[PDB]
2 protein chains.
Amino acid sequence: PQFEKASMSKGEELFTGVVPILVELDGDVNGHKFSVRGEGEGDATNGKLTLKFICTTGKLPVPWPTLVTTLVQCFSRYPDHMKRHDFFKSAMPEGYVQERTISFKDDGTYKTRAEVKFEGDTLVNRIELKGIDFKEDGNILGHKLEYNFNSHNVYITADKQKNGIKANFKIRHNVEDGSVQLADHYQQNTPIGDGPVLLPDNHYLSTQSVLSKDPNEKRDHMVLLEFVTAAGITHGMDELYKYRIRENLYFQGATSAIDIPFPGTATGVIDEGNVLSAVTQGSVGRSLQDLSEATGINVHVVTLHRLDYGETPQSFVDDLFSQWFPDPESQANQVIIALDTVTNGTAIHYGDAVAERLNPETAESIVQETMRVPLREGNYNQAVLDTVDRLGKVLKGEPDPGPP
Amino acid sequence: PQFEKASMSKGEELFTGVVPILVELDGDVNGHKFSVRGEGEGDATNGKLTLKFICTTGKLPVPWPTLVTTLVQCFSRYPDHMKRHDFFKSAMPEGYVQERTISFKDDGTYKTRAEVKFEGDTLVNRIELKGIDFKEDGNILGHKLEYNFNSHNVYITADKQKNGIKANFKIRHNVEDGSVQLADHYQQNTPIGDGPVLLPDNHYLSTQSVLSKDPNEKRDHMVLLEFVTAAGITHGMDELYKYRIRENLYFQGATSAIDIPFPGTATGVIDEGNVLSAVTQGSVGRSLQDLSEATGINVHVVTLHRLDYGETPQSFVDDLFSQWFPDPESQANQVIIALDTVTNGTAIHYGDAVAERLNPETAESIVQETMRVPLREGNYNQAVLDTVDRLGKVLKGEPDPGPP
C-alpha cells in the first residue's frame, strides 16, 4: 500500500531528520518558584523524542510527572494518509502559541503559556507556568505520585476563527497508594506568524512516555523518552455512535454536494462547516427573507467543512445548484453562495433572472473580495454579513457599493 | 469522550498489568547456526515493551536489527474503540502460531515459525528461523546495517478460513552508506486452541522500536524498547482512494441491509463477506437456477462481513427481504439466506408459497445445523453447498435428508 508521499506544507520539511530541542520553563505554584531547563533531540519521521530535564533552582516543588505535558507536538509522526492534518509543523518556522489549563481533580490547577518556534536549527519550547490553590498535603505538593507515565489519546479539532486548533484530554497519574489522580487538559494553539497553516479534520494523537533517571546525574532531573503518532476515528469505528447523539470527535472527511440535500426552504443559511453564530444566522435569515419578499429572488448561503479532493468551489456550487433546482423553472428564482471554511475558497451561482440584475465582474467581486477579505482574520460572521449586505443592495437594484 | 471500556474477550484480561516475557530462537542462515534468548516485561494497557536479548552461541552471524520483527503483538495497545479487533489477546492463553516470510530486497529470505502462548504467568515466544541464499558480502552477512530502527505500519486483515489473520508490511533498514535495505514481510497467524477468537476488521499497528546496548554486558546482545498502538483507516481518510480502484486496506465497518441493493437477478449468490470461491459461486449459481426453472422458487444466498451492533442475523435477513421485495406479489416467489462471516450466525426468510413446501423446524435445521456445522472449521464453501443441496431437495419436494 502506498499513500501521499508528497510534502503538504513548507514547515513539514524542516523536520525531515533529527532536530535538536531546547525547553525552558519558569514556574510558580502556590508561590513556590522554580525553573527547569531541558535539552535533547527529536525525530518526527519516526515520532521519537528524547530529552533530559533538570531543575535549575534546587528540587522541584511539584512531582516531575505533573509537568510532562507542559514540557512539542510538532514531533508527532503523522502517517502518510494524515499529512494534511499536521497543523503543528505547518506553523513553523515562525511557530505557535500553546496555552493550556490543567485541572487536577480535587486539587489545584495549572495555567500555562508557551511559544514553540525555530531559533536557528533547533526547536525551542519556552514556557511560563502558574499553579493556583493546591492542597498543602495533597497528591501534588505532597509528592504522592509515582515516577511513571501512562499512554493517552490527545483529541484535536480545528479552531477556524483563530486559524489554529484546540485539544482536550485526561491525564491519569498513578498514585503510590494505588489510586489515580486525574488532570483534565484544555488546550489552544495559534500560529505566531501570518503565513498559511493546515487546519485539520478531527483526529487524535496516541502518546507514550517513558520516564527514567540518569545514574551520573545528581541534580533534581527527569529523563524522558516518547513515541507519538496521529490517527483518526470515523463514526463507523465507534460501537457507541448510535447512543451518544442525545461533538468534535469524528474525522469529518470531505463534503460532496450530494451530502447537502435541498433544505426545503425558500431562503436561508446552511452552516455545515459550523463557523456562524446563531445570532448571525438569524440576521442573515431576516435579510434574505427581506430580499425574497421584495425582489422575489431567493438566496441560500452554504458553509461546509472542506471539499473533496479534485473538486473546486465553483464545481461544488455548480453541482449543488443542479441538485437542488433540477427544473430550469426552479432556477433563476434562486441563488446559492458557497464557502469552504478550511481553505476560505468561495463561489456563487445564479439563474439568468438574477443576471438580469447581476453582472459577472460584480458577482465575482462580491465572493472573491467582499466575502474573502474578512476571512483573512477568521471572521466568518462578518464575511457573510458583508456579502449579504453588498449583494442585497445590488439585487434590490441600488447603487453597488465597493469592495474593500 | 468515553468508549467501550468493557472486556471483549477472556484472553484480554490476562494482559491487565505487566506480564513477564520470554523469547527463545533457534536460527540457521546459509548454515551459520545460532541461538538467542531474551527476557523482559510487557504492559499492554500502555503498549509498552521492554526486552534484553543475548546471543547464546557467540556473536550473531546476522545484524541484530534484522531479527527485531521475529523476536509478541499481543502487547499492542488497542484503544477502546478498537477492542473488538484484538485477535492476538483473544487467542490466549492457548496462544497462536505466527509464521512469516521475510524477503530482503536483492538478497536472501528468512522463513520463520513461532508459537506465542502463556506458560504460567509469563508470555512465551518460541521461534524457529531459517535463512536461505543470502549474499556472502551482502548487507546482511556483511554487517553493513546501522544499529537503529524506524517506525512502521503493520497492515492486518482477517483470514476467516483459518480463524486467524494475515499481515503485510515493509521494514526499512538504514544502511551505513546512506542507502536503505528493504525487508518485505508476509505473515500469517492461527490460534493454537479451538476456543473462540476475535476476527478483525482491516486495521494497522503503528510500531516504534528503540535499540540500545547494556554497558555492563559483554556478550553479543540487543536491548530493545517498544511502543505499539492499533488504529484504522476508512476510505474517506485516503486522498488517493479515488485513484487506486483500477484491497484489504480499509476498515470495513458493519454491513446494514440497505448496503446490499437488490441484485436485479432471479437467483444468485452475493459474496459480500468475500469467503466463497468463484468455482463455488458458479456451482451454487447453476443449482439455484435449476431450482427456479423447475420449481419456480428463486433463492438468493448473501454473505457479508459483519452485522451492525444491535442487529441480529434474523433481523438483517428480515429487513433485506422487505427492501428487495416490497410488493407482497414479489414475495413467496423468493427466498434469501444470510450469513455473517465474522460470527458465523445465519438466518433465512421466505414467502408463504415456500412455506407451502418448507416447515419451520426444518428451515431452522437447514441454517442452524447443516450450514453452521462446516463453519466450525472455516469451510464457507462447503457450508453453502451443503445448505443448497439439502434445501433444494426439500423445495423440489423430495425426502428431506438429515442434518449432520
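Please read every residue number as a count from 1 along the shown chain.
Recorded method is X-ray crystallography, 2.1 Å.
Cβ coordinates come from backbone N, Cα and C, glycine included.
Looking at Swiss-Prot, the entry for mutagenesis of A:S151 to P (Swiss-Prot position 147) says: Increases fluorescence at warmer temperatures such as 37 degrees Celsius. According to DSSP, A:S151 (mutagenesis position) sits in a coil region rather than a helix or strand.
Around the Cβ of A:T207 (mutagenesis position), the same chain contributes A:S151, A:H152, A:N153, A:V154, A:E226, A:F227, A:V228, each under 8 angstroms and 6 or more positions distant in sequence. Among the mutagenesis results in Swiss-Prot, A:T207 to H, W or F (Swiss-Prot position 203) has the note: Results in significantly red-shifted excitation and emission maxima. The residue drawn here is the original one.
Under its mutagenesis entries, Swiss-Prot includes A:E226 to G (Swiss-Prot position 222) with the note: Suppresses the 399 nm excitation peak, leaving only the longer wavelength peak at 475 nm. There are 23 other Cβ atoms within 10 Å of the Cβ belonging to A:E226 (mutagenesis position).
Missing segment of 5 residues between A:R246 and A:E247: the endpoint Cα atoms are separated by 11 Å.
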